[PDB]
Amino acid sequence: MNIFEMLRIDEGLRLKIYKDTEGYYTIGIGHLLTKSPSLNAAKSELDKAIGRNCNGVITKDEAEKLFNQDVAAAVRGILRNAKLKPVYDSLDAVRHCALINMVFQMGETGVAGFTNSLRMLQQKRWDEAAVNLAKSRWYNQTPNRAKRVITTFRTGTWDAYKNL
């Protein structure tokens, strides 16, 4: 397991524009196109991202390209964020992936507001952090995914993803 395999499980792969769990137009492996309710606006964003008129469809290779860019942006984003970088650098490589996963899903500003959970993670209070992480809109709206990410933080193993 690695971050790409983890997020591929959590995000799926769809080659046509679809709406994500929040109702926002998306494509590929969780590539958010826009929060606009306009499909035409989403199609424009897609064409800009791919560099050709796609008319709402992409290839697997194009999906994977966007995915590589998006994962790298999540990581580099964490490193550029004064709240997230010290927590990230305090973690082991499996728990790194759990934090990247959260940022991929909800953005850096959103995860940097999990201030008390982040403190518990930095303190390596894993069971406490797990409890705290679950007291969130995140957990309530996407419980199965959040449970997997939280188990990853709790245990520092891939147990929640191995078998999937």
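Header lists the method as X-ray crystallography, 1.2 Å.
Every residue, even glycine, has its Cβ placed from backbone N, Cα and C.
The secondary structure of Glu11 (mutagenesis position), as reduced to three states from DSSP, is helical. Cβ neighbour count for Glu11 (mutagenesis position): 20 (other Cβ atoms within 10 Å of its Cβ, all protein chains included). Sequence annotations record features per position, and here Swiss-Prot assigns active site, proton donor/acceptor to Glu11 (among others) based on experimental evidence.
Residues or ranges marked as active site, proton donor/acceptor by Swiss-Prot on the basis of experimental evidence: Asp20 (among others). Sequence-distant neighbours of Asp20 (mutagenesis position) (same chain, 6+ apart, CB under 8 A from its CB) are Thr26, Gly30, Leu32.
Positions annotated as substrate binding site by Swiss-Prot: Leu32, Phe104, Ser117, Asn132. Long-range neighbours of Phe104 (substrate binding site) (same chain, six or more residues apart, CB within less than 8 Å of its CB): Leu7, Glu11, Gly30, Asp70, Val71, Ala74. A helical conformation is recorded for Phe104 (substrate binding site) in the three-state DSSP classification.
According to Swiss-Prot, the mutagenesis experiment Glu11 to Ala, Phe, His, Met or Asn carries this note: Complete loss of enzymatic activity.
Listed in Swiss-Prot as a mutagenesis experiment, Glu11 to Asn is described as follows: Loss of 84% of enzymatic activity.
Here the residue is the original one, but Swiss-Prot notes a mutagenesis experiment at this spot, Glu11 to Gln: Complete loss of activity.
A coil conformation is recorded for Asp20 (mutagenesis position) in the three-state DSSP classification, outside any helix or strand. Where Swiss-Prot documents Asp20 to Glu or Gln as a mutagenesis experiment, the accompanying text is: Loss of 99% of enzymatic activity.
For the mutagenesis of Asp20 to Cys, Swiss-Prot gives this note: Nearly no effet on specific enzymatic activity. The structure shown keeps the original residue.
Listed in Swiss-Prot is the mutagenesis experiment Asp20 to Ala, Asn, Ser or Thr, annotated as follows: Complete loss of enzymatic activity.
DSSP assigns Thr26 (mutagenesis position) to a strand segment in the three-state reduction. For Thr26 to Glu, Swiss-Prot lists a mutagenesis experiment annotated as follows: Complete loss of activity at neutral pH; covalently bound substrate.
For the mutagenesis experiment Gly30 to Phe, the note given by Swiss-Prot reads: Almost complete loss of enzymatic activity. The enzyme is destabilized by 1.5 kcal/mol.
For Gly30 to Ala, Swiss-Prot lists a mutagenesis experiment annotated as follows: Almost complete loss of enzymatic activity.
In the three-state DSSP scheme, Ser117 (mutagenesis position) falls into the helix class. Using a 10 Å radius centred on the Cβ of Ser117 (mutagenesis position) and all shown protein chains, the other Cβ atoms total 24. What Swiss-Prot notes for the published mutagenesis of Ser117 to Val is this: 50-fold decrease in enzymatic activity.
For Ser117 to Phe, Swiss-Prot lists a mutagenesis experiment annotated as follows: 10-fold decrease in enzymatic activity.
Among the mutagenesis experiments that Swiss-Prot reports, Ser117 to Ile is described with the note: 500-fold decrease in enzymatic activity.
DSSP classifies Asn132 (mutagenesis position) as helix under the three-state reduction. The note that Swiss-Prot attaches to the published mutagenesis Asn132 to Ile is: 5-fold decrease in enzymatic activity.
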Considering all pairs of residues in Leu32, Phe104, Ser117, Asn132, annotated in the record as contacting substrate, what is the maximal C-alpha distance expressed in whole angstrom? 27
When you measure from the Cβ of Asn132 (mutagenesis position), which residues in the chain that are at least 6 apart have a Cβ under 8 Å away? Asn116, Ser117, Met120
Is it possible to get the count of other C-beta atoms within 10 angstroms of the C-beta of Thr26 (mutagenesis position)? 22
